[PDB]
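Colleague: Sharing a structure with you now.
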Amino acid sequence: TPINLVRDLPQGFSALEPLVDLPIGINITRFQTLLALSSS
Amino acid sequence: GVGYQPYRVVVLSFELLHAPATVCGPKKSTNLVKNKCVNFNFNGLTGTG
Ligand SMILES: *[C@@H]1O[C@H](CO)[C@@H](O)[C@H](O)[C@H]1NC(C)=O
């Protein structure tokens, strides 16, 4: 969904289409994201 | 002689109740017809029309 404001979530409506569909079958109770990105 | 030669044996062992079914045999298909009352079956969606 392209937008016009880099600030907080905008006002509008847009539905999400299905993308991937998998028969994993597995047991889930916790999820984590991945980030690709010294301290001074 | 027979009974002494080497033999290639393969075991087709399968299990259940481990994951949703994802291995199924080939499913045949027939030709498509139009303008005639027929019994159709689209991906298991059975019906007459
Ligand atoms: C996790 O899903 C599994 C099957 O893979 C099920 O046996 C189990 O009840 C779930 N885990 C817990 C702690 O209940």
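Residue numbering in chain B adheres to Swiss-Prot, whereby the residues present occupy positions 502-550 in order.
Yeah, the Cβs are placed from backbone N, Cα and C, and that goes for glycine too.
Feature list, courtesy of Swiss-Prot:
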MUTAGEN   B:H519 to P  Increased resistance to human covalescent sera neutralization
VARIANT   B:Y505 to H  In strain: Omicron/BA.1, Omicron/BA.2, Omicron/BA.2.12.1, Omicron/BA.2.75, Omicron/BA.4, Omicron/BA.5, Omicron/BQ.1.1, Omicron/XBB.1.5, Omicron/EG.5.1
VARIANT   B:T547 to K  In strain: Omicron/BA.1
Colleague: Can you tell me how far the Cα of B:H519 (mutagenesis position) sits from the Cα of B:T547 (variant position), in Å?
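Modeller: Answer for this pair: 29 Å between alpha carbons.
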Colleague: Have a look around B:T547 (variant position) and count the other CB atoms within 10 A of its CB, chains all included.
Modeller: 9
Colleague: Using the alpha carbons only, what distance in Å do you get between B:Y505 (variant position) and B:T547 (variant position) once rounded?
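Modeller: Rounded to the nearest whole number, the Cα-Cα distance is 54 Å.
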